[PDB]
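Colleague: To start, I am sharing the structure in question, which I have written as structure tokens.
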Protein chains: 2
Amino acid sequence: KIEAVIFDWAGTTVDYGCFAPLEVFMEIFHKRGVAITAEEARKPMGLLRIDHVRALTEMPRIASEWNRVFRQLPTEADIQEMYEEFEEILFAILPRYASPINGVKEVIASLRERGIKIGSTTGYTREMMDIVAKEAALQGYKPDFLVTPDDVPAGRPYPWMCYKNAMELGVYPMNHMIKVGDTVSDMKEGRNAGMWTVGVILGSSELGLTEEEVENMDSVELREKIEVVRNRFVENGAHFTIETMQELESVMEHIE
Amino acid sequence: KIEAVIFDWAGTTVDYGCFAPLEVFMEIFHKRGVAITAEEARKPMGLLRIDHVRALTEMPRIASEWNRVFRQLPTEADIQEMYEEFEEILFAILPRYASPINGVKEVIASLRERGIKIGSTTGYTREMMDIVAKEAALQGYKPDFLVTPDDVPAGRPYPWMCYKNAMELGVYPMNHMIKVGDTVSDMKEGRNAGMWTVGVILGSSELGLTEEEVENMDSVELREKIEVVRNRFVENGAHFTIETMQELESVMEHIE
Ligand SMILES: [Mg+2]
Ligand SMILES: [Mg+2]
């Protein structure tokens, strides 16, 4: 009754916590008078990447730091010089954030045993994905199919990439597929394609914690922070939420 | 609440009764010792076209006729020689069966006035369609989009061509679209894509009558034959049925 499950990438099967991007931002400011925390790097949710770099420029404290190092406030020339460098570094460190999130390759092991096809979508461009897919593959993870915002007319809020997975995998009543993701947009994409949509919490971007940070942290503070992310997913489309991929099989059963 | 309507071609907007194919079959046997009625030409529902030609060969009466003309029963060589000719003639006469079914261009006139996008699918190949689309266009009918079994991994029972119309037209909750067709397979395709599916009766293939034959015929015999086709559509997926395109607007309203 459920022939396919389509997974998201970073924050769902690869790059726990989703740090690759934050790493580049921190790097770029570091090469000069950095002083930037990964907490500041997650705030920027502007439209374009350049807008992100600009946002950090604007951020008081960071601005002040730049001034104490250069005796001047950041310039358009400066913003332009840094952004220009973002993509170079990104390609350089992606291989380091392409390892299965653990529990993953094991459920993908199953599911595939009981005849379920596995597809996927992403916000990453085709280029980026060639690199990521190869490292991830050469490490225990490789989906039956893959689609990017380049292979269709639009980005992710839209269902175009999901319909592609459908055709290529040969599964059709859309409600015979499940969408799993780590962010609010993942929920929307799924609801827009008429699929059962499930959101994962531990390891998501919505959570923001590191594999290591979660390890520690006050057990009562975690269960509070998890409860917040779960509420956001639901309020945005999720049909079901789960803490680790290891509850997926169970959810399927429920659906039937 | 309903942004798009996607129409079928032959039997829905073009070629009333859907005769182009029957014409070729009749032609091919005519060139020799024909004696074939358009009623016999509609029976063959085999897998391949060659299988259709073979079926007529097999048909007693037709077989007998061939024997009285050639003193021999049809040959593999013969079946092969005729089929080989089918596609040539088909291209030759398609222009003659590409005129709007009347009432059509007028509802397409409307609908489009109230902002509804019009897409379409077909069983016809890309080639055939270049010819048909041009004649139909140059006569009052031209949809916003067009898709064929060539532009996707599979034929019509599947929803692949419908999803294509969706992406290109930019309409997404599938249940915001209506599927209109003239056959049982049209109903299936629609139900498989999660759309509201409506079947038209007067002018369909399921009915089998000619614009002229319907004109005449015993008014009480028609209403009986219509009732039969309507029952077949429903038993196969139709959400609503209509006698002429001129009831479509009304059905939309009902849906809302
Ligand atoms: Mg993600
Ligand atoms: Mg038809």
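Just so it is clear, chain B uses Swiss-Prot numbers, and the residues here are 2-257, in order.
If you check the header, you will see the structure was determined by X-ray crystallography, 2.9 Å.
Backbone N, Cα and C define each Cβ position, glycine as well.
Just lifted these from Swiss-Prot, have a look:
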| type | residues | note |
| --- | --- | --- |
| MUTAGEN | B:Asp9 to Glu | Kcat/KM decreases 30000-fold |
| ACT_SITE | B:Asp9 | active site, nucleophile |
| BINDING | B:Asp9, B:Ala11, B:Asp183 | Mg(2+) binding site |
| MUTAGEN | B:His53 to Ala | Kcat/KM decreases 1000-fold |
| MUTAGEN | B:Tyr125 to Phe | Kcat/KM decreases 10-fold |
| MUTAGEN | B:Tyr125 to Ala | Kcat/KM decreases 230-fold |
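Tell me what's around each of these sites.
Modeller: Mapped onto three states, the DSSP output places B:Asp9 (mutagenesis position) in coil. In sequence order, B:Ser121, B:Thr122, B:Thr123, B:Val181, B:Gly182, B:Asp183, B:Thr184, B:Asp187 make up the list of same-chain residues 6 or more apart from B:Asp9 (mutagenesis position) whose Cβ falls under 8 Å from its Cβ.
Around the Cβ of B:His53 (mutagenesis position), 19 further Cβ atoms fall within 10 Å across all displayed protein chains.
Over all protein chains present, the Cβ of B:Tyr125 (mutagenesis position) has 20 other Cβ atoms lying within 10 Å.
In the three-state DSSP scheme, B:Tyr125 (mutagenesis position) falls into the coil class.
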Colleague: Could you tally the C-beta atoms, other than its own, that fall within 10 angstroms of the C-beta of B:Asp183 (Mg(2+) binding site)?
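Modeller: Here the count is 30.
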Colleague: Relative to ligand 2, which of the recorded positions B:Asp9, B:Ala11, B:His53, B:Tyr125, B:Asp183 have a Cβ found under 6 Å from one of its atoms?
Modeller: B:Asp9, B:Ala11, B:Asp183
Colleague: Which residues, same chain and not among B:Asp9, B:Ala11, B:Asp183, have a CB within 8 angstroms of the centroid of the CB atoms at the recorded Mg(2+) site?
Modeller: B:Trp10, B:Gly12, B:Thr13, B:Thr14, B:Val15, B:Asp16, B:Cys19, B:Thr123, B:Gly182, B:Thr184, B:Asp187, B:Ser205, B:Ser206
Colleague: List the same-chain residues at least 6 positions away in sequence whose Cβ sits under 8 Å from the Cβ of B:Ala11 (Mg(2+) binding site), in sequence order, or say none.
Modeller: B:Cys19, B:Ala21, B:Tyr98, B:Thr123, B:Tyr125, B:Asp183, B:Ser206
